[PDB]
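Below you'll find the structure, written out as structure tokens, and then a few comments.
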Amino acid sequence: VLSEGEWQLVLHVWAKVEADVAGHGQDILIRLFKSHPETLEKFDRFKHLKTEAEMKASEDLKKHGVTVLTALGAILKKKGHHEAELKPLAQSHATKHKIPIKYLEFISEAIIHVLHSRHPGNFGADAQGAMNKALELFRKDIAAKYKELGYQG
Ligand code: HEM
């Protein structure tokens, strides 16, 4: 369970993200695909992209990144009260996309890398700790839902 103070560190950096969610989404997805190329293979729409340049130039990848970060933003703003938001996401990611928890750890890593790089003003050690706790909470709740749904994850 996060403290209010932890949630405020999370939402303070998220507010900066929201200055340009499309750019942040591109950086995060590209970092994920570069750091863990196996994750790209889950995306039938994107797995043809060969290079970072192709990824940066993809309008559809940018749109998807906005979709992803907007969903996660909505989850973070619930400050842990995210049961309703998690249900459809867990279902799609378990049953249609088949995303293991290990891959959710990888995208969590990518989020943290990007925030650390872009926002050292609002992502010092304490703030990163808070964001890690929020993402661990998300992953723990997603893992419990995967098990309910029948997916080992
Ligand atoms: C912060 C974690 C994540 C969030 C908030 C998120 C959010 C979303 C959202 C909102 C969608 C669109 C609706 C849906 O199908 O549920 C989506 C689609 C998808 N997600 Fe995720 N996602 C996350 C992590 C992952 C990861 C780690 C992978 C793969 C390694 C993944 C693979 C996919 C795929 C393959 C689709 C369908 C893409 C398409 O339209 O072609 N997601 N995700």
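The numbering of chain A matches Swiss-Prot: 2-154, in order.
When the header is checked for method, it gives X-ray crystallography, 1.8 Å.
In case you wondered, yes, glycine gets a Cβ from its N, Cα and C as well.
Per Swiss-Prot, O2 binding site is recorded for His65. According to Swiss-Prot, the feature nitrite binding site maps to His65. Under the heading heme b binding site, Swiss-Prot lists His94. Listed in Swiss-Prot as a natural variant, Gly122 to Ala is described as follows: In metmyoglobin.
Swiss-Prot feature annotations superimposed on the structure.
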residue : record              : Cβ contacts under 8 Å, 6 or more apart
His65   : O2 binding site     : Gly26, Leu30, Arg46, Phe47
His94   : heme b binding site : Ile100, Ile143, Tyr147
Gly122  : variant position    : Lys17
